[PDB]
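Notes for the one structure printed next.
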Amino acid sequence: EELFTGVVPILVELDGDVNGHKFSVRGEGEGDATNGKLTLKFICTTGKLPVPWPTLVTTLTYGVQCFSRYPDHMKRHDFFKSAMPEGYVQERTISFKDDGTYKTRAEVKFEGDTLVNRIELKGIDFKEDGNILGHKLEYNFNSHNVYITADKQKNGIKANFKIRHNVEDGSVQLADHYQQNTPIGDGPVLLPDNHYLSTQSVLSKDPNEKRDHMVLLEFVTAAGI
Amino acid sequence: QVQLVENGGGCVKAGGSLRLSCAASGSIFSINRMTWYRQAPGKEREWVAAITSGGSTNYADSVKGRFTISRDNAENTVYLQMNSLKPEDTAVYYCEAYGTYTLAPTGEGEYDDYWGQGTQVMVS
Amino acid sequence: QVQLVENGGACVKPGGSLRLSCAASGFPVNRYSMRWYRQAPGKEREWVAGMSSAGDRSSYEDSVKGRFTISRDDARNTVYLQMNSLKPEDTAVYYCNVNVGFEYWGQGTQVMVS
Amino acid sequence: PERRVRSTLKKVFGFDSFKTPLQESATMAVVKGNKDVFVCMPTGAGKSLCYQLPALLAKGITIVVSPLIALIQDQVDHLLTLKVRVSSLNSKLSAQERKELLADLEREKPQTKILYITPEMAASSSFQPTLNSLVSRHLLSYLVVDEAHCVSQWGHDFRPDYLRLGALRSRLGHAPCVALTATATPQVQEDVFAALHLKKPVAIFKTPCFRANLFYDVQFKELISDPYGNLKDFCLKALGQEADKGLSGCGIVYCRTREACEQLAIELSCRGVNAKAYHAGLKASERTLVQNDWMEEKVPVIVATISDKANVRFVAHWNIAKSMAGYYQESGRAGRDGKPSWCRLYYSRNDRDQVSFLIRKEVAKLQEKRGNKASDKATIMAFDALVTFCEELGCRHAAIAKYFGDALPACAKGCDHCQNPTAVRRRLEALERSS
Ligand SMILES: [Zn+2]
């Protein structure tokens, strides 16, 4: 907790393989855990991300939920910040409906005084003429609720949540996300009771950069306890 | 845990009457009070009626005459009867079920409160 | 800044027709796409209808496919959605979703066949 | 996990294993600390461990609040004889000692892991800057309100300082809270939960009051032609048990009036079962001799007016108690061993009216005092519940659980209603006809 007091720099690195298409994205920015603010920029190395940006919004930012403005009466239930100095491993499968599946594994830790993430992604049995492979997803990203429940056997937290993506035509694409968060450190981890984190995000594009800007300003608040 | 279930939501024209049922499941030793909350779209949730262990009834001035609250402790089921209904009262309803004291033969129990899923209503 | 108002929700017997009207503030309706979400009491929200930004292409869900209609009007700055024939599976609140940025949930209109 | 708690039990306290699985569950829940806990166990059941073991296993100080200073001193001695690092910040300490204690508190990672502070001292301006330091440093881990029942007005004891301990609980919000009570009531439980500002989810660990070894049943002296004969027969049956084994153990018969107490004792002696009055008015020497001879195998049964043996074959209440809690406590010693034991109640309309008049006079005196009115209300409510239980139709264990707030019991055997529901129906019909 005392490490998050104030403003904390954040760096994220992901290397995904969508049906052979290998892409890498390295983003950076700032986060304020006290106010639950997260302002990041994820400029992918590839000129064009093989998949839409909203699809990887949940892989590049929701892998860092320790910045959520956990209420003081739920600060104990902040699993992420607990055992954070040692880091934690987040393995998540996203089943898109009729568009295939994402398999992702990320490691969240500190380097110096900066939060860092090592993420790896893979795409399986995709549909080329689907909403995602067709790039029909709208740039804007909706607000979503992420439900979290502690499992004692793995002394971790399993997370469930459905993500909705807006489409240019008008359809809403629903994806179901199964996630597991396991502690890397052997110290006492604060296993939380069931709670849902509300996440409200905005995507924008800066004028200057030729490469994809992927400006993301998000605010996360814990709730349900 | 306690799973509160709503029932009885029905479409009634102005002046029609309908009953909203709210049933608590699981093992409950007692409920402190059950309060209904009319939450209209684009508005703030408004308390409707309150029933407390022993039968004390509280009503809001808006719904003082038209609505009535009853409860059966044998089934732990609270009912709200709605008569001479007006077009103003078109909003979803919920149950607070405050002070739900559950217990087990071993003795382990819980005191948290549980909220109902919700029921619909309309007026012509 | 941006607010949404939904009206026209009413009770309808099967085979009737109902139109829900969603008026918008703080942004032009043509430049931005619109959607309608359906939420039953105590169940998960489900999308039903949607208009693209240009308004040339519209999409519907499979359950009400061909039985729902959606349209837009710029002079009045308001979108409309027509139920056409009603079935007891339409008993859910109808929220109007459009965000220029962020997420903006409309108050919605509560409709049910009964 | 379980290994750490077991190691702590075997090293610090010495117990090989938890006394009861409920105690284990309560201790684990407090160790986790996710939700505020409320423990309700009888004296000697190990409730003090529920808040002590997590403190030994917790990080930082835990503040324990107790009503009396003598109780704090006793707890401090009990923790010191176990070589545990316990401290007490009380005005009774000397200037040098208190200065050293405050200096240790100010230092990071304070040596003390459990601090017993009276609520007044914590609320006193002297300790306010220390509490501010604690909140700033997040030193406190658990807030233990021992004897929390004092907060409830309906409880026998009222402590005005716990109402301010609740405000203190509002502050230091991060730390969880554990409220301990000896005997709890649903009204008292709700009062404790509301007054201490505990989180709405509350882990309630309450021992089941019903005893599967024990058999409950109520009789009415008006219906029985010869109540003394029935009393003698029941006492002989319970004590005798199997003929070959012979008489074993010793029974207890509770008396209300001293004259009635000695009358019952002498009548039992004449019938064939010797007994000792053990009257309060009896001089100390004779009282000690009778208590001894009852503890010794020589005397079959004893009569008691105010108040233990490892095995008690039966427990008969000649007159109804003042409150159902008192009756339950008195009957708890019935068959404290694993061998079957039975209890009896000789409820009578005249005796019930007489004790109700006594309770009314006591409540009138309390009202004349003009203080602790809620205590009088709770006492009269408890007496009403006890008389209803005497007149109640159904499982006796179930009614006791309903009163105490215990979960309904699975009294497959050892319940009067279960064995012969028709007999109970007939008995109550006969009582109604008589009245
Ligand atoms: Zn029974």
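Numbering of chain D is taken from Swiss-Prot, so the residues present carry the numbers 12-318, 324-451, in order.
In case you wondered, yes, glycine gets a Cβ from its N, Cα and C as well.
Quick look at what Swiss-Prot lists:
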BINDING   D:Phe26, D:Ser28, D:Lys30, D:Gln34, D:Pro53, D:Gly55, D:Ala56, D:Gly57, D:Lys58, D:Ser59  ATP binding site
DOMAIN    D:39-213  domain 'Helicase ATP-binding'
MUTAGEN   D:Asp157 to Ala  Abolishes helicase activity
MUTAGEN   D:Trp165 to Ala  Loss of helicase activity, reduced DNA-binding (in a residue 11-526 fragment)
MUTAGEN   D:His167 to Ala  Loss of helicase activity, reduced DNA-binding (in a residue 11-526 fragment)
MUTAGEN   D:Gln345 to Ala  Loss of helicase activity, reduced DNA-binding (in a residue 11-526 fragment)
MUTAGEN   D:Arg352 to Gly  Loss of helicase activity (in a residue 11-526 fragment)
BINDING   D:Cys411, D:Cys427, D:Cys431, D:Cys434  Zn(2+) binding site
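The distance from the Cα of D:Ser318 to the Cα of D:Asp324, across a stretch of 5 residues left out of the model, is 8 Å. Checking the recorded positions D:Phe26, D:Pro53, D:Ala56, D:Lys58, D:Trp165 against ligand 1, not one has its Cβ under 6 Å from it.
Between the C-alpha atoms of D:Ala56 (ATP binding site) and D:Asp157 (mutagenesis position), the distance comes to 15 Å. Sequence-distant neighbours of D:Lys58 (ATP binding site) (same chain, 6+ residues apart, CB-CB distance under 8 A): D:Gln34, D:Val50, D:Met52, D:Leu191, D:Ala193. Every protein chain considered, the tally of other Cβ atoms within 10 Å of the Cβ of D:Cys434 (Zn(2+) binding site) stands at 16.
D:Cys431 (Zn(2+) binding site) falls within a strand segment according to DSSP. Distance between Cα atoms for D:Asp157 (mutagenesis position) and D:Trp165 (mutagenesis position): 17 Å, as a whole number. Take the Cα of D:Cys431 (Zn(2+) binding site) and measure to each of the recorded positions D:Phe26, D:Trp165, D:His167, D:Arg352: the nearest one is D:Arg352. Counting every protein chain shown, the number of other Cβ atoms lying within 10 Å of the Cβ of D:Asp157 (mutagenesis position) is 23. A distance of 23 Å separates the Cα atom of D:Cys434 (Zn(2+) binding site) from that of D:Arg352 (mutagenesis position). Cα of D:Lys30 (ATP binding site) to Cα of D:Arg352 (mutagenesis position): a distance of 15 Å. The recorded positions under consideration are D:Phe26, D:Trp165. Their Cβ neighbour counts within 10 Å are lowest for D:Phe26.
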